[PDB]
Protein chains: 4
Amino acid sequence: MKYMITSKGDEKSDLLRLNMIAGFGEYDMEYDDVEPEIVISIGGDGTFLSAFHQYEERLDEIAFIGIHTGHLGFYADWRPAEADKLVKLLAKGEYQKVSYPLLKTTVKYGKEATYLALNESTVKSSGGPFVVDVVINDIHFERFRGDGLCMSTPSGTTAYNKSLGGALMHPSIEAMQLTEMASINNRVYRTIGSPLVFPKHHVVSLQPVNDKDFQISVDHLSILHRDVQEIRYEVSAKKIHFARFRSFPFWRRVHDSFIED
Amino acid sequence: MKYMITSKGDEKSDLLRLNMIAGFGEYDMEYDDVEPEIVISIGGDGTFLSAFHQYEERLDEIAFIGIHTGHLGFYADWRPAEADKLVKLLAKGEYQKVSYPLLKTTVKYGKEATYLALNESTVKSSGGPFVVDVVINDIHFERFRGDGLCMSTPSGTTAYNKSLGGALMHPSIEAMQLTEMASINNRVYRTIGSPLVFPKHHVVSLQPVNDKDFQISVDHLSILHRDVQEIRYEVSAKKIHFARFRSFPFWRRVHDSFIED
Amino acid sequence: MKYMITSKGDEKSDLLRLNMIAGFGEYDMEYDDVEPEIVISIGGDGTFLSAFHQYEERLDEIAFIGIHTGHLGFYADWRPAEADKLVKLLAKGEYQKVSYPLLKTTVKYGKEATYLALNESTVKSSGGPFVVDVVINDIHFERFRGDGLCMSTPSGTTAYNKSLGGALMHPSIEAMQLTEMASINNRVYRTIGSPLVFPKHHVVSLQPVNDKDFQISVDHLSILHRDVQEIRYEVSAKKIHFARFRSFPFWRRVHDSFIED
Amino acid sequence: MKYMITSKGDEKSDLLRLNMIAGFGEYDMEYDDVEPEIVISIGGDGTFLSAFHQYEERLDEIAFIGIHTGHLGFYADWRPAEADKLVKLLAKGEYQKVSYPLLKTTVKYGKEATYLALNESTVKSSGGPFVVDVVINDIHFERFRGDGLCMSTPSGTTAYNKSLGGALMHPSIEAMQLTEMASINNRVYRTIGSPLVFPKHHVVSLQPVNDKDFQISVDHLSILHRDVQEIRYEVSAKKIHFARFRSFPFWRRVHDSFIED
Ligand SMILES: N=C(N)NCCCC(=O)NC[C@H]1O[C@@H](n2c(C#CCOC[C@H]3O[C@@H](n4cnc5c(N)ncnc54)[C@H](O)[C@@H]3O)nc3c(N)ncnc32)[C@H](O)[C@@H]1O
Ligand SMILES: N=C(N)NCCCC(=O)NC[C@H]1O[C@@H](n2c(C#CCOC[C@H]3O[C@@H](n4cnc5c(N)ncnc54)[C@H](O)[C@@H]3O)nc3c(N)ncnc32)[C@H](O)[C@@H]1O
Ligand SMILES: N=C(N)NCCCC(=O)NC[C@H]1O[C@@H](n2c(C#CCOC[C@H]3O[C@@H](n4cnc5c(N)ncnc54)[C@H](O)[C@@H]3O)nc3c(N)ncnc32)[C@H](O)[C@@H]1O
Ligand SMILES: N=C(N)NCCCC(=O)NC[C@H]1O[C@@H](n2c(C#CCOC[C@H]3O[C@@H](n4cnc5c(N)ncnc54)[C@H](O)[C@@H]3O)nc3c(N)ncnc32)[C@H](O)[C@@H]1O
């Protein structure tokens, strides 16, 4: 069907893309980057994340594939030398689809803006100290003082979440995980410290205490938000779909990326 | 219906139990510790854990309640001065039931023994170094060298799991979480370090490397197991049921126990 | 002798300062904020840190004292109600002096700028990723990829260093401690993770890999440094001196601030 | 002068030892394992630790050397193929000596026993819960509830201390570092969590709360101590001396063992 291919833009990826386009020319495949049904990403995880956000308005109509021209990536988990066998099976179709949960972030002002995350959404201060009240399903849980907070998808747990001490969870779990960045804990200031894993339909709301300017990042994209009244986190109703052509279990991908490959 | 009450055995709990039995005498309540339908625990979380294991053969036929005569416990989350209003509503019935996932541990020899955990199951060595191969759904993930491992239920994440850096997850998530104890990591020895959260139907299997003697604990109960061939972890098909009479949200219980009450 | 007093600038501290000045008027004490020999700070640890940097050019000629009008601070460890007994003993003199090690940071360009730290010096990126080579006594130790790094004095170990997992060390140890902020560790990227404690006369040098812009902070003061060629850390030859009038042991101060007071 | 050589006892180490003895036969070297002046250890760090404890009664009269027949060890940091050049220079003498601080542990009963540690001394309970009061220079600092505690030498910081989150410190620092094992922290139970680094002449004393039986380990050696009244930790007046024949800086050894070699 309709398909498009993004490239990291180096010599290796551009050339692989042109060779795959030539392979797709031999089948009933039409190149369309407006309404594709298959999005292939050649590069790294950033390149894949860029591709997801390019088509986040059509997630239910697209199956993603990532090719890693550098090291093994978590989302780009197929090798460049296997690009031909990829072109073949993708042209025949009859593949299976694999869905991962996504994360919704809502920012209210004094207006509303929402964002979809594949890895995580983080919050930091514009420059001053970062103080925010953390409210869970309208229950005030803590007042966080520190550098910032990170709300991660399941597949994102191996990313920024991992460096902050968070747990790695399997993407079949529809959940989201909040981790701390350098919280200050003493006699007066008290946070939980432990990461928190929230189920679907739970709402985690951050509410300012003094300064209302916050550096909010969604994957690679970071934006300064002024006069913030509330940041809301919840597991999205939408999901990203992966075209799978063979078994590459999550824990196997985790073993190869962190233990030994 | 039929009910029984366990006591920590101090003066405070024994007396509260006798006073509740007297209150139940005023209703159509029969004391039966053989086949109760309501199990009340007066004491601490250990007292509650002891009560769960006393009736783990009838979990589907029992709703548990815990009264804390000392500090607030996670499972014993109702106060002694509220014991009368508890007796009333329990006698009328028409309460709601709240299920938490449990953890199944299977130990094979060279025979098989299984155990149900409400908090966690841990593994340590008999005395020598602790080396074990960690296999996830028949995929070899790592070779753990360290002090031991902890596999925790959701409700157990606030217990031993919390002191080992694990995440706290909400008990509506049917999952289990593995955390490390003092793993040795260098150029030759490599573990993941991060906690791992596993969904239902996933099997985590520990397999010995040299010594086959292991100190295996299930909640408060610890047993030396000799000639161990395999320890298997998976989320149980069985669940513990709590009789709830009002909203005491998990994150509220977490706030009170760790932040401030 | 000559003395001055800084104030946090709220009603409480300003009034305490005016009352202490009146008490000093009754003795052979001359107020001089140009060349004082005693610097008193009324407020918090920030107020004390501001006072240290106001006179970092005369550290060998000044003994510091801090009064905490809010909670107990580590540097401001004397209470407002004890201000009179402080005025008395300070006027008589014959006190003991207590020295804490300081931290020297040197920034080279393509020129040189140096800074003295009482708590810590940190490095972060201007906006892009933070990659820096860490060289210890001209030996290349690692290539750090992460959010940033923190080099802490002994007395600073209870401050930012504490929130980053660093050890708390006693200020009689002439040393400095480096801790990580959210390092990325995988098959390709490898840092030590553990905090590092360096003795006197050791030089730790950070060297850029790509981007040469870095947000460098020294205590409360943060400055964007462009075209950075090198950041050098070493234990200063200079020391801050505290006027002590009674035993307030470091570990006692640590107990009161973090365990219970 | 007088010398002896210990062996791990495998084929590789035994044969290297016999070949070095033959090399020493060609010089004015007499084999004496009663009063040696040079102790060579062929094997791993355990083999080296065993050798240190074999002659802990003559530390001031002995310079140690370790050869690693397996992977690089921290104490055994010279390779088997370099054994000949080692024999030569050792026979000529005129080497430099390098001292590392040691750790003294004193156990009182209701009698006294002391031990010297090269890596660390740890405390765990005999079987029940581990509760101990931690007193620093006669000041009560905390009541530790958890799995156990670890008091480490500087050179030991890369060993068990490293797996418990402790900092790695350079052995020219005469100090000792205490780290926690799975402390329980909640509203009622409070420990510092952070590692603590203590200078020379500081005394850290552990004092029982209920059960007085403790599993105390000093390096590889673990002993059950009954009716314990006090465990005291302080930096030893004694030091281990290493015969050095070239520069192998501590941080270089750390880089090779943990980053890449
Ligand atoms: N956030 C910005 N713009 N700057 C920080 C750049 C840090 C960096 O070197 N990230 C790339 C690496 O992460 C891997 N990766 C990715 C990716 C990617 C592209 O980056 C953006 C992402 O980064 C993460 N990041 C940000 N800051 C840190 C930090 N301090 N430490 C660790 N990660 C960090 C964050 O997640 C963000 O989205 N996706 C993964 C996943 N799902 N699983 C496992 N590896 C995964 C990928 O292969 C590669 O090895
Ligand atoms: N494992 C044995 N026999 N000895 C260790 C005793 C350590 C201890 O003081 N535990 C009781 C405390 O935990 C709380 N608790 C409980 C409980 C209980 C009864 O204990 C047995 C349990 O302990 C846990 N434990 C064992 N070792 C450690 C350790 N080193 N650090 C922290 N906990 C530990 C482990 O989980 C075990 O099952 N259940 C909780 C939950 N679900 N959520 C949050 N608090 C919870 C409870 O109120 C009380 O404050
Ligand atoms: N860095 C800026 N401008 N913004 C961050 C502000 C974070 C904050 O609430 N710090 C004040 C608290 O630290 C205590 N403190 C101080 C102090 C102070 C004044 O602040 C500046 C200092 O902060 C530290 N800081 C920065 N970021 C973090 C973070 N994420 N987490 C924890 N601390 C942080 C850093 O050290 C800096 O110098 N000095 C201490 C010491 N020597 N010992 C133990 N407490 C100490 C003091 O009582 C008070 O309870
Ligand atoms: N404690 C007993 N009997 N059983 C635990 C055995 C754990 C183990 O595999 N240790 C050997 C490794 O440590 C390295 N090592 C040594 C050594 C050695 C001989 O062991 C005894 C030592 O172990 C340490 N140990 C005990 N338990 C743990 C644990 N859970 N995690 C990590 N280490 C542990 C402890 O320190 C003890 O003394 N000395 C080092 C140093 N100075 N620097 C850096 N590496 C060093 C050595 O090369 C080798 O790679």
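Following Swiss-Prot, chain A shows residues 1-110, 114-264, kept in their order.
This entry, so its header tells us, was determined using X-ray crystallography, 2.3 Å.
Heads up, the Cβ atoms here are built off N, Cα and C, so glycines get one too.
Annotation of the published mutagenesis A:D45 to N in Swiss-Prot: Only minor changes in the structure and a 10-fold decrease in the kinase activity; the original residue is retained in the structure shown. The active site, proton acceptor annotation in Swiss-Prot covers A:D45, and the record cites experimental evidence as its basis. If you look up Swiss-Prot, you'll see A:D45, A:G46, A:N122, A:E123, A:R148, A:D150, A:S158, A:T161, A:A162, A:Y163, A:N164, A:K165, A:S166, A:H223 marked as NAD(+) binding site. Swiss-Prot documents A:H223 to E as a published mutagenesis change and attaches the note Twice less active than the wild-type. Its activity toward DTA is increased 2-fold.
Features per Swiss-Prot, on structure.
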| residue | record | DSSP class |
| --- | --- | --- |
| A:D45 | mutagenesis position | helix |
| A:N122 | NAD(+) binding site | coil |
| A:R148 | NAD(+) binding site | strand |
| A:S158 | NAD(+) binding site | helix |
| A:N164 | NAD(+) binding site | helix |
| A:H223 | mutagenesis position | coil |
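A:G110 and A:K114 bracket a stretch of 3 residues that the deposited model omits, and the distance between their Cα atoms is 6 Å. A gap of 12 Å separates the Cα atoms of A:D45 (mutagenesis position) and A:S158 (NAD(+) binding site). Listed in sequence order, A:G46, A:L49, A:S50 are the same-chain residues six or more apart from A:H223 (mutagenesis position) with CB atoms under 8 A from its CB. Across the residues the record lists as binding NAD(+) (A:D45, A:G46, A:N122, A:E123, A:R148, A:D150, A:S158, A:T161, A:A162, A:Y163, A:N164, A:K165, A:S166, A:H223), the two Cα atoms farthest apart are 31 Å from each other. In terms of local Cβ density within 10 Å, A:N164 ranks first among the binding-site residues A:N122, A:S158, A:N164, A:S166. Only A:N122, A:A162, A:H223, in sequence order, out of the recorded positions A:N122, A:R148, A:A162, A:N164, A:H223 have a CB under 6 Å from ligand 1. Proximity to chain C (CB-CB distance below 8 Å) holds for none of the recorded positions A:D45, A:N122, A:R148, A:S158, A:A162, A:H223. Within the same chain, residues at least six positions away from A:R148 (NAD(+) binding site) with a Cβ under 8 Å of its Cβ are A:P132, A:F133, A:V134, A:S186, A:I187, A:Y192, A:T194.
With a cut-off of 8 Å between CB atoms and residues at least 6 apart in sequence, the same chain places A:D45, A:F74, A:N122, A:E123, A:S155 near A:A162 (NAD(+) binding site), listed in sequence order.
Other C-beta atoms found within 10 angstroms of the C-beta of A:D45 (mutagenesis position) number 24, with every protein chain shown included.
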